[PDB]
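Notes to accompany the following structure.
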Amino acid sequence: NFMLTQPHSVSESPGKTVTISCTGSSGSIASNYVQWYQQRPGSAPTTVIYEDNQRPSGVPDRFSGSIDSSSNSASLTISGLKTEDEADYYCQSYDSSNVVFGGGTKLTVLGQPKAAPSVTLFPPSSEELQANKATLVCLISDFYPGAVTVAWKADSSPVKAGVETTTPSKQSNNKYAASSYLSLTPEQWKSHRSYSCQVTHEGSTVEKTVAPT
Amino acid sequence: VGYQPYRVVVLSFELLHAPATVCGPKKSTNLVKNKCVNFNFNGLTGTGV
Amino acid sequence: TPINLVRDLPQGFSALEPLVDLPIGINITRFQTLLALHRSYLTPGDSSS
Ligand SMILES: *[C@@H]1O[C@H](CO)[C@@H](O)[C@H](O)[C@H]1NC(C)=O
């Protein structure tokens, strides 16, 4: 029942000093070796310090660790932060026969330009109609901020059933892009005269319309 | 959670040679009459009907 | 107290009852009253003469 306690969120401006703690629950922190792994997002973890004072060959000198056995806490001190330090630090105590990893500590330090919501629409294809389905796809792209509200319309009545939308995502254009899908039956697509997608972004509204042709 | 804006206020009390100005009230039970009882109406410990 | 007189206040008697009691507890040594003036169409409207 030995668990390591680590703060969830730690943020500090670059160039300053910060202390990362790791508190043991039952066993004393000086009983067993405490190791810190620096893991980049979408990458394998890498050892950043071991033996509570020993640095691996390759990491810089700033990664310093200390042990406070009176408070049952392991302290990792970082001095002079910069960009690539934005990784996850897990304090590891294998103890005996079981690695107890820490919760983890991330980093948070801080140009997206404003843009117009280009909107395109497509009607359901004939192949989809032959496969007893119909889906209207609304696409919002090349815009900023990434906070848009979609509202499907059947001629004049809003449609909310079967509406699926995507959260805005980052692209190479430094702008945002999103998507919206309206699943429909083949008879519902041809029941209304026209279907339109309305996109609201920074007050301005861009609306496209399609018709069964 | 450790860096969010928190609205913190402190309520302090003062003790001087002045009567109470802002203080809590007191509850109210029943009332009796025409019997020899003791009453404390803020100025006297009077016993009587 | 209603009256119909402009000068030499009458010899009648009238007590004074309280309206509010303020427990402030501060010094006081000087006082001054406030008056209100009117700005009609006859006066130019400037507070000089
Ligand atoms: C109040 O006034 C008296 C004299 O007018 C002065 O001696 C005393 O210090 C004053 N106290 C306070 C609290 O201002």
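In chain C, numbers come from Swiss-Prot; the residues present are 208-256, in order.
If you're wondering, the header gives electron microscopy, 8.4 Å.
A Cβ is built for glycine as well, from the same backbone N, Cα and C atoms used for every other residue.
Within 10 Å of the C-beta of C:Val213 (variant position) there are 6 other C-beta atoms, taking all protein chains into account. Classification of C:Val213 (variant position) by DSSP places it in coil, neither helical nor stranded. According to Swiss-Prot, the natural variant C:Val213 to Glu carries the following note: In strain: Omicron/XBB.1.5, Omicron/EG.5.1.
C:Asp215 (variant position) has a Cβ environment of 6 other Cβ atoms inside 10 Å. Among the natural variants in Swiss-Prot is C:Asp215 to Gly, noted as: In strain: Beta/B.1.351.
Around C:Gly252 (variant position), a 10 Å sphere centred on its CB holds 8 further CB atoms from the protein chains shown. In the three-state DSSP assignment, the secondary structure recorded for C:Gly252 (variant position) is coil. One natural variant catalogued in Swiss-Prot, C:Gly252 to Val, is accompanied by this note: In strain: Omicron/XBB.1.5, Omicron/EG.5.1.
One natural variant named in Swiss-Prot is C:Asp253 to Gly, and its note says In strain: Iota/B.1.526. The number of other CB atoms found within 10 A of the CB of C:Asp253 (variant position), across every protein chain shown, is 7.
Swiss-Prot documents C:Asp253 to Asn as a naturally occurring variant and attaches the note In strain: Lambda/C.37.
Straight-line distance linking the Cα atoms of C:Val213 (variant position) and C:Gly252 (variant position), rounded to a whole number, equals 29 Å.
Taking only the Cα positions, the spacing between C:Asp215 (variant position) and C:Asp253 (variant position) is 35 angstrom.
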